[PDB]
Amino acid sequence: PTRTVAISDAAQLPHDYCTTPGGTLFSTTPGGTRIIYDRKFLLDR
C-alpha cells in the first residue's frame, strides 16, 4: 500500500527515511506499507 505523509518540520522528519536522486523522501515499514514523504520543511530540495 502507498501512504502520503507531509513533512513541515524537523520534528516530523523521520530519522530513518531515504531519498531518491530526484529528491523525494520515502520509507517502508515492517508491515510492508510504503510511505512517500512530501518534504515541505526543506525548500531547497
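Numbers in chain A track Swiss-Prot; the residues on display, in order, are 18-62.
Determination method: solution NMR.
Note: Cβ is positioned from N, Cα and C throughout, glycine not excepted.
The C-beta environment of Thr37 (mutagenesis position), restricted to residues of the same chain at least 6 apart in sequence and closer than 8 Å, consists of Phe43. Here the residue is the original one, while Swiss-Prot reports the published mutagenesis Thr37 to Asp or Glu with the comment Acidic residues do not mimic phosphorylation state. Does not induce folding of the intrinsically disordered protein; when associated with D-46 or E-46.
Counted within 10 Å of its Cβ, the other Cβ atoms near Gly39 (mutagenesis position) come to 6, all protein chains included. Under the heading of mutagenesis, Swiss-Prot lists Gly39 to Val and annotates it as follows: Abolishes folding of the intrinsically disordered protein without affecting greatly affinity for EIF4E even when the protein is fully phosphorylated; when associated with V-48.
According to Swiss-Prot, the experimentally introduced change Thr46 to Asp or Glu is described as follows: Acidic residues do not mimic phosphorylation state. Does not induce folding of the intrinsically disordered protein; when associated with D-37 or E-37. All protein chains included, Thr46 (mutagenesis position) registers 10 other Cβ atoms within 10 Å of its own Cβ.
According to Swiss-Prot, the mutagenesis experiment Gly48 to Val carries the annotation: Abolishes folding of the intrinsically disordered protein without affecting greatly affinity for EIF4E even when the protein is fully phosphorylated; when associated with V-39. Annotation for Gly48 (mutagenesis position): no same-chain Cβ neighbours under 8 Å separated by at least 6 residues are found.
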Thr46 (mutagenesis position) versus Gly39 (mutagenesis position) - Cα distance in angstrom: 21
